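**Student:** This is the structure, below, for whatever I ask next.
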4 protein chains.
Amino acid sequence: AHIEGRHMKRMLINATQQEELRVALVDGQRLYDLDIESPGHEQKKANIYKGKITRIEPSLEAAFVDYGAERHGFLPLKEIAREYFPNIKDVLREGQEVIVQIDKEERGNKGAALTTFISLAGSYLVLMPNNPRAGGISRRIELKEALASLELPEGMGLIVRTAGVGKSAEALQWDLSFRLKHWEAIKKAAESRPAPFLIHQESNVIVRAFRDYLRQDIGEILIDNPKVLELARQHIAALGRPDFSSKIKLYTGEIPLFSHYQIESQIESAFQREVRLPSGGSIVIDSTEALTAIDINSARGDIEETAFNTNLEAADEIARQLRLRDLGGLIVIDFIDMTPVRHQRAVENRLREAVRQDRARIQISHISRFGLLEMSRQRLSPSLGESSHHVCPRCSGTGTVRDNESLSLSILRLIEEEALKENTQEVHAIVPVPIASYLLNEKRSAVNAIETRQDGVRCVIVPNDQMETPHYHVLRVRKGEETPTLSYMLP
Amino acid sequence: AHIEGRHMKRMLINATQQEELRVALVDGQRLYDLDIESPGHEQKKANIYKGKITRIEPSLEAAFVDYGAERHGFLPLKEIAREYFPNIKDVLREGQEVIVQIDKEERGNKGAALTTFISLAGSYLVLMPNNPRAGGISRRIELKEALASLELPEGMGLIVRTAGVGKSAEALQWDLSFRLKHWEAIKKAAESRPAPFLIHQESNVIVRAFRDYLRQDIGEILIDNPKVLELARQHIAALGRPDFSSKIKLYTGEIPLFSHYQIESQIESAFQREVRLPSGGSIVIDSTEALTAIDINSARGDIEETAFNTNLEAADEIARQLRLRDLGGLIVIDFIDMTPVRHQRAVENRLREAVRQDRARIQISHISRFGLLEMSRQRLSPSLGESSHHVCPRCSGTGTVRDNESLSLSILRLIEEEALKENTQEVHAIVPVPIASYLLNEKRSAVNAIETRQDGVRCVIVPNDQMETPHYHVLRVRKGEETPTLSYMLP
Amino acid sequence: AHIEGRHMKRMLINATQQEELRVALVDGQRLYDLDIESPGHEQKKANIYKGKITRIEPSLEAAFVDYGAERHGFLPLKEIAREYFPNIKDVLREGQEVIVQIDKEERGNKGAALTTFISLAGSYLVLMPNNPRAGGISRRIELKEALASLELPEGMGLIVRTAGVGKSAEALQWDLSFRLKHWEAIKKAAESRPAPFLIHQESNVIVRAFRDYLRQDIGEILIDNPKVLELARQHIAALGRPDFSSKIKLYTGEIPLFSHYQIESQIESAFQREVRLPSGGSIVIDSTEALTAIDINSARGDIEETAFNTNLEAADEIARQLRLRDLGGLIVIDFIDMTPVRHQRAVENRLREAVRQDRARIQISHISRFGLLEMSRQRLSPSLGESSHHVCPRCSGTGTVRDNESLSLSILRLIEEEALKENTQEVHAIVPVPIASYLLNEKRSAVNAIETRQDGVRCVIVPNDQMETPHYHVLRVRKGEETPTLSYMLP
Amino acid sequence: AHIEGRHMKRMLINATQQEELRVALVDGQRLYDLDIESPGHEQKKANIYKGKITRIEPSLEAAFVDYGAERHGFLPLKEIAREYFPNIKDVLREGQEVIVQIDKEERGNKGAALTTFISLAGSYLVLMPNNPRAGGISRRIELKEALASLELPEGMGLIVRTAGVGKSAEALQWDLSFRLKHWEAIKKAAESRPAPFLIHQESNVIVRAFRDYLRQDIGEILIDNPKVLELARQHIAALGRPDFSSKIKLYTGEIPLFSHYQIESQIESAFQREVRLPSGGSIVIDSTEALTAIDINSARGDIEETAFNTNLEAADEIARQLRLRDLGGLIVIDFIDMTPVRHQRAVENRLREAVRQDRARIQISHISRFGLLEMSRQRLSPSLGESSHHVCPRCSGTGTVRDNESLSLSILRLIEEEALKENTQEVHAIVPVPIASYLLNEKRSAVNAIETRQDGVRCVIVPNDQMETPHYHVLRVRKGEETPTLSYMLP
RNA sequence: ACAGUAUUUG
RNA sequence: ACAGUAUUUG
RNA sequence: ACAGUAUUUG
RNA sequence: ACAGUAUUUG
Ligand SMILES: [Mg+2]
Ligand SMILES: [Mg+2]
Ligand SMILES: [Mg+2]
Ligand SMILES: [Mg+2]
Ligand SMILES: [Mg+2]
Ligand SMILES: [Mg+2]
Ligand SMILES: [Zn+2]
Ligand SMILES: [Zn+2]
C-alpha cells in the first residue's frame, strides 16, 4: 500500500552481536536496504597503498600491481595517470613505485582493479585530487554558484554530493579543506618509504553509513547498544553533519531492535532463492556464471491483469532485492508474458522508477521480443552470495546431480576403455556406494563380460562410503606394478 | 578444421547395453547429435489417447484432460477443433470424450500440452488429418508439382518431409496411403469404447531415428548388435526407405563401437558444465529457472582477434551442445566482448549458420547493448538435465550453501524471537552439528543471555549428525506441553 | 605405605551436581568405598509392597508376585512364612494377597527376589518382625546383656548392629521402639486396601549412608553443599546418632571437594578395565556371563619376590575394586604363579584380611592347583557395570568382531546354500560395505560360479553403509514373488 | 542319540575355495573336529631355524632368540640342551648360534617359545634326536617288543604314535629311517651358514591331517576337488599309510560337500557365543584375559533331573567346542547347580569321558564348592578367536560402553579440574556428539558456572561425529599459546 | 514438420 | 606325542 | 559520486 | 545384618 513519505524513514543500527554489525535503512517497516559488516572479513574497497608493478602484460592493455596481498592487483592502462606517466609497454616502466587505490575488490579469481586515479569522499564532497578533468554534481539534484567560489587547486577536479544540497558554501570550503589536508598526508605519507605497503584504510560500516547513506528524510537513528552510540555520536562530530546529534537515539526495548521494527523476515527474504510477491506470486533469483537471472511467476477475474499486475510487484521487489543482495553485473529478468505493449512499457518504467534510489548506477533496456528484459548494475561491493555462501560441494556449482544409473553406465564404459589400454593389469574404479552396488548387480554380467575378453585384466570395483554420488575414480594399474591388496583396502 | 562433406557421416547404433540404447549421428569422428532411449523412462511425446475433460478453467484459456495418467493434461482453447466444436466455457462442454494427442511432455509440474490437432508422420509425409488449413514443405528444400497430384481427402492438410526430396510421386501416394489407413483405425479404434485410455504409441528410438534423422549424406548405419540389426533391417522395410538395406552394416570390432569411432569423450562433453573450445577457451552452460544461460570465455598476438576468434568457436560449440543436451526454451549467450560491430554481426551469423541443422526451430536476435545474445529454441523432447539428473539435494537447486556463521547467527535470532513468543516453555533448535557447535561455543554467552531474560525459557540446542549444513529446525514448546527428555534424545 | 589409623577417615559428600549425588568414604586420601545415587534410576532394594501371586510354577520351587511393576517378582517357597501359611501348590493358594519385600533387585531378566520375611533396620538394630527364629549380633563385635533386657514381642527376632557397640541399652529400647512403631503402620497400612501396590520406600543415599556406613573412626563428614548439609543435619537427628552433629562440616574451598581430597582419579579407576598396582603391575577385571574374572600381572633383583609381592598388591587392590564396583556373585582371581606354598597361603590371607571391611558377605577358597582362587561375594546392590554401562552394540557382548574375510566366506556359503533351496528366484544378501566389496571382487568368480549352476537364480548382493561389520541379512525370494527393483534400493 | 561306532567316521576335505581350505572330521553327520588352513596366515608352529640370542634376561630364567622375524623368540633355560651347553648367564654365552624350533606360536605380545629340543614326527614315530631321555608310547594304547628292536642311535630318544598300533616293526625302521635321514640334513643344513634364518617348514594342513588325525575308524576321505585329491594321493604315498589310497574318494555331488554332509551350521556353531544344548539349554562361551569361561543354563517333570541332565549335555558340547575353537589355557565351567554329589561326580566323569579324544592334553579338577569346575588344556595351535576375530573397536575389549551421562558428568569434571590447572587459557574437550549435546544442554549451567569462577578460562566443548560414544579428548591450552580458531574447526 | 512453426501458458 | 606331558613364563 | 559513470577486462 | 548369612534359583 506503500507511498514514500507516509511513515518515518529510520536508520536501525544493531550492535548487540559481536560477530556481525548490521545497519538497515527502513521507511516505516519496509526494509529498503541493509548492510552487514563483520570483523575480519572487513571492507577493502576504497583503500590506498603504494605500488610497484609485478608484470606488464599487454595482451590485456594493462599491468598488474603489487600492493602486497596475495594476488597482485589489476591495473588498466585506462586507470594510469599524467604523473605516473614518464599503448602499454612504453607507458609503464616496470617495477615502478605508484600510488594506487582499489576500485573493485578481489573476486574469486581476479586481483582487484586498482586505479592510480585516487578518489576521496567527504560528507558533501568528493576529491579527484588527480584529475581536474572530471567534476560535477549529484546527478540527483545556488551551489553550482557556490561551487565555482570553491578555492580549488588545479591538479584535480571534484564533485558535490547529493547531500550537500541542504548545506552552505562556507562549509564545502570546510569539507574541501579537510580532504586535501588528508590528500596531502596521503601524498607525503608515500614520499616516505619503499611503497610495497598500505597507506589509508577505508573506514568501517557505520561511518560509511553516516557518510554515504544519510539524508534529510532520515528521521531517527536508533542504535541499540550504548557503547556504539558512543562512537556513534563522535562519528557525526567529525564526518560533520551535526544537525543529527539531535537525530540519533538509543534503543532500549527488551524485544530485539530489528525484531521490533518487524523487519527480521525481510532480512532473510534476501538469502532465499524464491521470494513472495505481494499478490502471492514469486520471484526466483537464480545466479549463473554469466549473469544473475531473475524469473517471475504468478499466483493461483482476468488474465491480462493477473500478469500485468504481478509483473509490477515483481518490478518493485526485484529492485529491492537487487539492493539487499548487492547483486552486480548483468541481470536478466523474465517478466511474465503480457500481450499489450503499453503494459510492457508500463512495467519497464515501473522498474526504472523503482530503482531510482539504488546508490549504484543502473541501466535498463526495453523488454525483448523473447520477453526478457536485460539490465546492468554497478558493482558497489561484494554481493551477499559472494560473501556469505559457498558451493554446494556435492554439485560443483550447478545444483543437479547425475542420476545413479547414467553415472554407472558411464563409470562403466570408462572402465572398459581403460581395460583395453594396452599394457594394463588391474584397473580399479572407486565409486560412491550405490554406484558400486549398481555396477556389481544390475550390471555384473557386463563387468564380467569384460575381464573375459580383456583376457586377464582384473577390473576391481570397490564401493566406498566416503564418496558422494557424482564423484569417483577409475585408476589403472600397469603390468608389474600391482599390489596384492584387498578390494576394500583400496583407498 | 572441419568442412561438411569431407568425411563420411554415419549413424552409429549401440545396442550392446540393455539399460540404454544409444544412437549418435557422426560426420567423420565429430559427434554431431545423439540420442539415448532407455526402457521404462521411454518416449511419451506423439502418443494418442481418448479424452474427457477434468476441469475447464478459463483463467488460462483452456481445459485440462484425462487421458489417464497421473496429471491430467493441458489443453489450450487454441488446440481445440472444428469437430470437438459443438471463449472457453461455451466451447468445451465438460466431461466430453475427445481424441487428444501429446505435443509436449510432462515437465516437473505441468501435465502436457495435448492437442486435438492430431499430426501424423511417415518417412516423406506428415498428415494433418484434421485441418486442411495447414500444409506445406520442408522449409528446407517438381513435387510442388507431385503434391497437388496428391489424392488428398479434404478434412485435413499435409506437409512433405525434407527427405521426400529424393523421391517419387508414385510413393507419396504410397506414404499418404499407409497414413490414412492408420488414421482410419486411429479413428474407429476410438469409436469403440469409453475413451479414458491410450490409442497409439509413438515408436521406439531406432525407428524414430530411421524415420526422423536419416538423409542422403548418411553413409553407413553401423549397428553393433546382431539381433537389433535384425529388427534394424525389418524397420526400414516398413518405414520404407529401402535404398538403405544396402546402407546398414554390422559392427564386429572388439573395441567398443562408439569407443572406436573415438566419440566417447564427446558423449560426456554434454553432461559437463564447462566444455572446452578448440582454441582453449571454455563454455560454461549454467541452467536457471527462467532460461538456460551459456557463458563464454578465453584462453591464456592480438586482443581483438583472441576474442573474436574464440567467440566463433563458442558459436560452433554452443550449437552442438544445444543439440546434444536437447536444451529447449530461451537461452542467453554471453559472448566475450569485442568492439567492432562487424564482429558482432560476424559471430551472430556464425551462430545462425551453425544451427542450420538443428531439427528444432531456432530464433536468434542480434547481440544486445549489454553484449548478451538471446535466442529461443523449440522443445523437441525432454532435455538431458531434465531426464538424467536431479537436484543437488544438499542445495535445493542453487549450488551455494550459506556460510556456517551467517546461518548460525540466523538460527540464533530465530531462537531468540521464538523465545519471546508469549507462552513458550522450552524451545528446541535442532541443527547441523557445526551449527550446534558454533552456537554453543563462539556464541554461548548470547544463548545464555536469552534464558536469563526470557526468564525460565529453556532454549535447548541439540547438535545432530543427520542434518547437513543448510537444513535445521527450531520448534517451540508451549507451557505445560513439555516432556522431560534428553537433549540428545530430541529427534 | 598405608596403615589403618594413620590419617583421618572421613565421609565426603558431593551434592554440587543435580544428576548425581556421590558419597565416598575416605581414609586420608585413599578412596576406600564410594556410592553414586542419582535421581530416577533410584534405589529399589529394601522396599515393601502388598502382593498377590501371578503364577505358582513348581518347576522351580516358588511362586511369582505382582507387587506391580513390569516383571512380577520372584518368591521362593523358602521365603514364605508362618502367616502366609494357610511343597509349592499346597502352600501358596494363588491370587493371595501378601506383604512382600525386596531382597535382591531387577537383574536384566529376573524379577527380583521378594521375601515375605520383612527385615527392618535402625541405626543400631534390625527387626525381623516376622521370625523370632533368627536374631544375633554384628558378627563384627555387655549388650549380650542389654539385649536380653530388650522388651521384645515374640512373633519376630532381632539383631544388633556393629555400631550399637558404642551405645547404651536405654536407647536400643529407643530404637526397637521406633521400629515396631513403624512395623505397626507398616502392617495396618496394608490392612487397608487391595494390595497391588507399594507400602514403604527405602530412604535415599545419604540417610542410608548415615545409617549403614558410619562408625567411630569417621572423623568429619564434609558435605559440600549448604542446602543438603541442611537435610544432612536433620537426618542424623532422626536416624539418631546425634553425637555427629559435631561431626558434620560444610566444605567451601573453591577447588572441588573430591578433587581436593585428591580422590578423583580413584573414582574412575573403578570404571577402567585395567587398574595399576602400586609396584607397577596391573589388574585387568573382565566380566563374563558366568562369573566376574580378575587377572593379575607384573611389571618390567628377584623372580620369586616380584611375583609374590605383586600378588599382595593385587590382593589389596582387588578388594577395593570389588567394593567400588559393587561386583557381586562369583569371582575368579588368576594370581601370578609363585612356587612356594607359604606364598600361596600368604596371599590368600592377605586377600582375606583385606576384605575384612566389605559390608557384604565374602567367601574365599584356597588357591587351586591351576592357580586360580575362586571367591563368592554378596550382591549388596546392582554393580557399577550393570547400572552405568551397556553392551558395545557393535559386538553383542563379547568384544571381538569376526575378521572381514572369514565373515565373507561365511555370508557367501550361506548365499550358495540358500540358492539351492528348491523354488527360489532371487536371493539377496545385504551386508556391511566391505563385506559387499570383498564378495564382489576378491570373490566374484565364486558368486558367479553360483548363478551359473543354480540356473537362473539371481544372487543380488547389495553393499550398505548402515550395517557394521558383523551384522547382515541373507533374504531369499520365492518364485513369482520378485519385485524388479534396484540393487541399491533393496533395503 | 549318538553312540560311537554307529555311523561311518569320515574326513571331509573342502578344496573348492582358494582363500580357505577346510578339513572336518565327521562321524556320521556330527562334526567332531575341524581345521581351517588359509594361505598367508599359514601355520608356523613346528618349524626350525638357526638361532643367535638377542638378550639373556635372567629375571625370567631364559634368553630370547633371533630366528629372524619381528619379535625374537622366547627361550627358557629349561628348553636348553647338552649341546648348546658349553642358572642363566653362565649357561648361554650371548650371540651364540643355535638350532632352535618353535613349541608355541606368536601370541599377541609374546615371541614364541622356541626350544633347542627339536622334535620330529612321522606317521607312526616321533624323533627326539636330541634327548635319549624322553621316549614312550601313545599313552593311548607286541611293539613294546618291536620298539626295543628299534635300531636307535643314542643321542636322542623316541615315541611311537597311537597309530603305529596297527602296524609292523619292519616299517618303524622304515619310519625311524626317513626321519633321521631328514634329521641329518636338518643338521648339516645348519653346518652351512650364518644361522639367522629358517631351516625346515612344517607341512600344510592336509598332510598334517593325513598325518596327525587319521585312524582305523576313518572310513572314506572324500575330497571335493580333483586337483587336490591329486596331491591328496601323492601325500599318502610319502607319509606312507598307503592302505588309504583305497580310502580316498572324489566328491562330485552338485550340492556343496560340507553342505551335503549337513555339517554347515555346526561349522558356525563354533563362532557363536551361545550354543544350543540338545535338550534346549545353552552354552555361553565368554573369553576373558585370565581364562576362557563357559557358563551353562537351562531350558523352559522334575528339577533335580532338568539340571543334572542339562549338565550332561553341556558336558558333551563343551568338549566339542573346546576342540572346534582350539580354545587353550584354563577354562572355568559354571555347571548348573545340582544338590546330590553323585551328580557332580557324574557330570565330572561325563566331561572326562567326553574329552577322551582331544589330541591336546587336558586336566580336570573336581567341581568346586562354588560349583565351578576348572580345567586346563593344551595349546595345540592358535585359537579360533585369536586368529579370526579382533576387538570390537568401539569397546576396547570388554563389551560394555559407559552410559552417556555418567561419561558426560565425567568428561565434565575433567574439564573443571583442567580449568583450575594454574596457567591455562582455553581448554577444549572434544567429545562424541551426544556427549557434547548433553554437556551443553542438560548440563550447560555447570559449564558456565566454571568459566565464571575460573575467571577468563574459556572452556570450549566441540561436538564431533567422528568419535564414538566412549572416546574423547580434553586438551588444555596454556596462556599465550591460543589460536583464535572456530569451535568446530577444532580437530 | 507446413504462412500461426517456435517461445509462452497448467 | 613319551614318567617332566600340560598349565604358567616374554 | 561527476559529459567517460556503469557493464566488460586478470 | 544374625547358627540357614552368602552363592545359586525366574
Ligand atoms: Mg563473461
Ligand atoms: Mg546454478
Ligand atoms: Mg517464466
Ligand atoms: Mg549360571
Ligand atoms: Mg567379555
Ligand atoms: Mg596371568
Ligand atoms: Zn548442490
Ligand atoms: Zn564391542
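We count from 1, first residue shown onward.
If you check the header, you will see the structure was determined by X-ray crystallography, 3.6 Å.
In case you wondered, yes, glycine gets a Cβ from its N, Cα and C as well.
These came from Swiss-Prot, pasted as-is:
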BINDING   C:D295, C:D334  Mg(2+) binding site
BINDING   C:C392, C:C395  Zn(2+) binding site
MUTAGEN   C:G73 to S (Swiss-Prot position 66)  Disrupts folding of the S1 motif
MUTAGEN   C:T162 to V (Swiss-Prot position 170)  Abolishes enzyme activity toward RNA substrates with a 5' monophosphate. Strongly reduces enzyme activity toward cspA mRNA
MUTAGEN   C:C392 to A (Swiss-Prot position 404)  Reduces zinc-binding. Abolishes homotetramerization and enzyme activity
MUTAGEN   C:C395 to A (Swiss-Prot position 407)  Reduces zinc-binding. Abolishes homotetramerization and enzyme activity
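Give me the lay of the land around each of these features.
**Tutor:** In the three-state DSSP scheme, C:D334 (Mg(2+) binding site) falls into the strand class. Sequence-distant contacts of C:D334 (Mg(2+) binding site), defined as residues of its own chain at least six apart whose C-beta falls under 8 angstroms from its C-beta, comprise C:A293, C:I294, C:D295, C:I296, C:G371, C:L372.
Non-local contacts of C:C395 (mutagenesis position) by the CB criterion (under 8 A, 6+ apart in sequence, same chain) comprise C:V401, C:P470. When secondary structure is read from DSSP and collapsed to three states, C:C395 (mutagenesis position) falls in the coil class.
Under the DSSP three-state reduction, C:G73 (mutagenesis position) is assigned to strand.
The secondary structure of C:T162 (mutagenesis position), as reduced to three states from DSSP, is coil rather than helix or strand.
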**Student:** Have a look around C:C392 (mutagenesis position) and count the other CB atoms within 10 A of its CB, chains all included.
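**Tutor:** Its Cβ has 25 other Cβ atoms within 10 Å.
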**Student:** Among C:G73, C:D295, C:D334, C:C392, which recorded positions lie by ligand 8, judged by Cβ under 6 Å to any atom?
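**Tutor:** Only C:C392 meet the Cβ criterion.
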**Student:** Taking only the Cα atoms, work out how far C:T162 (mutagenesis position) lies from C:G73 (mutagenesis position), in Å, as a whole number.
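**Tutor:** Between the Cα atoms of C:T162 (mutagenesis position) and C:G73 (mutagenesis position), the distance comes to 31 Å.
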**Student:** Between C:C392 (mutagenesis position) and C:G73 (mutagenesis position), how many Å separate their Cα atoms?
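**Tutor:** One finds 29 Å between the Cα atoms of these residues.
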**Student:** In this deposited model, 9 residues are left out between C:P86 and C:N87; how far apart are their Cα atoms, in Å?
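**Tutor:** Result for this gap is 13 Å, Cα to Cα.
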**Student:** Tally every other Cβ atom lying within 10 Å of the Cβ atom of C:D295 (Mg(2+) binding site).
**Tutor:** 21
**Student:** Please compute the Cα distance from C:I141 to C:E142 in Å; 6 residues between them have no coordinates.
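**Tutor:** With 6 residues absent from the model, the flanking Cα atoms are 11 Å apart.
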**Student:** In this deposited model, 4 residues are missing between C:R300 and C:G301; what is the Cα to Cα distance between those two, in Å, rounded to a whole number?
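**Tutor:** Across the gap, the Cα atoms of C:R300 and C:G301 sit 12 Å apart.
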**Student:** Under 6 Å from ligand 6 by C-beta, which of these recorded positions make it: C:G73, C:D334, C:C392, C:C395? Sequence order, please.
**Tutor:** C:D334
